[PDB]
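Read the structure below first, then the notes.
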Amino acid sequence: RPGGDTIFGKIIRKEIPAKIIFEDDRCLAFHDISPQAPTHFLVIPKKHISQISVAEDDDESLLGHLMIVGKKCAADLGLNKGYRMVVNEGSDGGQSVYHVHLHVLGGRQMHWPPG
Amino acid sequence: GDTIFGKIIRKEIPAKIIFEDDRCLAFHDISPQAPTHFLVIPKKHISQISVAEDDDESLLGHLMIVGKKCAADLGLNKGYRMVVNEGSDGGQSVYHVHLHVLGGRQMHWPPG
Ligand SMILES: O=c1ccn([C@@H]2O[C@H](COP(=O)(O)O)[C@@H](O)[C@H]2O)c(=O)[nH]1
């Protein structure tokens, strides 16, 4: 089972259902099960990386691709007033799934500080 | 149009610089929202993430790798939050794309 057995690894392999927005060879975008904004989705690599603090230098293009796919999906979902992208790292970040992912939140005014 | 982050990149006004290379700059946020709060910005003037090009992919990823290395160097061993704001709903404050890195306290949910 390539990609590991976190819930996101299993979503990648279609073993657990998700509401998928976009998929390519490098990543997957799907709606968050506990949305914190009217639109709230995740962009995740298909390659398993546990957290950003252990990403390798050669992962740069992949991490950037998450953001490019994030902004394209946001446009496709009509978030024309904007949105916020978030990565939660470790305990102080509140990370709860150790498979790297980018949150994209919009459809309402986001506030400052960002948590 | 130029921004205050352009002035910072050009060293025209001061900032507490953490790291620099040929394509990005990391510096402490002047209005910190956590005990550690810094920015990583590209030297290329991309005004907002919504207009970033496909060719910008590795540059954007570079901001994140530089961010995580700076976070480690600044002792954020318990973790942190990375943020990119887009547009008015995103609360984007400067139209030069920038990665926020916040830590040194528990970050909360929702993220604004
Ligand atoms: O089956 C799952 C499990 C988690 N999540 C979402 O993944 C995120 C995990 O938390 P964090 O690691 O991003 O803090 C949360 O927003 C949570 O709702 C899902 O969408 N589906």
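Numbers in chain B track Swiss-Prot; the residues on display, in order, are 15-126.
Cβ coordinates are placed from backbone N, Cα and C, and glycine is handled just like the others.
Listed in Swiss-Prot for this protein:
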{"type": "ACT_SITE", "residues": "B:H112", "note": "active site, tele-AMP-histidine intermediate"}
{"type": "BINDING", "residues": "B:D43, B:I44, B:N99, B:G105, B:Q106, B:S107, B:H112, B:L113, B:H114", "note": "AMP binding site"}
{"type": "DOMAIN", "residues": "B:18-126", "note": "domain 'HIT'"}
{"type": "MUTAGEN", "residues": "B:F33 to S", "note": "Loss of SUMO-specific isopeptidase activity"}
{"type": "MUTAGEN", "residues": "B:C38 to R", "note": "No effect on SUMO-specific isopeptidase activity"}
{"type": "MUTAGEN", "residues": "B:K57 to N", "note": "Loss of SUMO-specific isopeptidase activity"}
{"type": "MUTAGEN", "residues": "B:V97 to E", "note": "Loss of dimerization. Strongly reduced adenosine 5'-monophosphoramidase activity. A 128-fold increased affinity for 3-indolepropionic acyl-adenylate and a 1000-fold increased affinity for tryptamine adenosine phosphoramidate monoester"}
{"type": "MUTAGEN", "residues": "B:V97 to D", "note": "Loss of dimerization. Strongly reduced adenosine 5'-monophosphoramidase activity. A 110-fold increased affinity for 3-indolepropionic acyl-adenylate and a 100-fold increased affinity for tryptamine adenosine phosphoramidate monoester"}
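Between the two most distant C-alpha atoms of the annotated AMP binders (B:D43, B:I44, B:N99, B:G105, B:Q106, B:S107, B:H112, B:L113, B:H114) there are 17 Å.
In sequence order, the recorded positions near chain A, meaning those of B:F33, B:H112, B:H114 whose CB lies under 8 Å from a CB of that chain, are B:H114. The shortest Cα-Cα distance from B:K57 (mutagenesis position) to any of the recorded positions (B:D43, B:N99, B:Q106, B:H112) is found for B:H112. DSSP classifies B:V97 (mutagenesis position) as strand under the three-state reduction. Spacing of B:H112 (active site, tele-AMP-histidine intermediate) relative to B:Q106 (AMP binding site) is 9 Å (Cα to Cα, whole number). When Cβ neighbours within 10 Å are tallied across all protein chains shown, the highest count among the binding-site residues B:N99, B:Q106 belongs to B:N99.
Annotation for the mutagenesis positions B:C38, B:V97: lowest Cβ count within 10 Å of the residue's own Cβ, B:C38. The residue listed as 'active site, tele-AMP-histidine intermediate' is surrounded by 25 other CB atoms, counting those within 10 A of its CB over all protein chains shown.
Of all the recorded positions listed here (B:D43, B:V97, B:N99, B:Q106), B:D43 has the Cα closest to the Cα of B:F33 (mutagenesis position). Long-range C-beta contacts of B:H114 (AMP binding site), restricted to its own chain and to partners at least six residues apart, with a cutoff below 8 Å, comprise B:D43, B:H51, B:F52, B:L53, B:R95, B:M96, B:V97, B:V98, B:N99.
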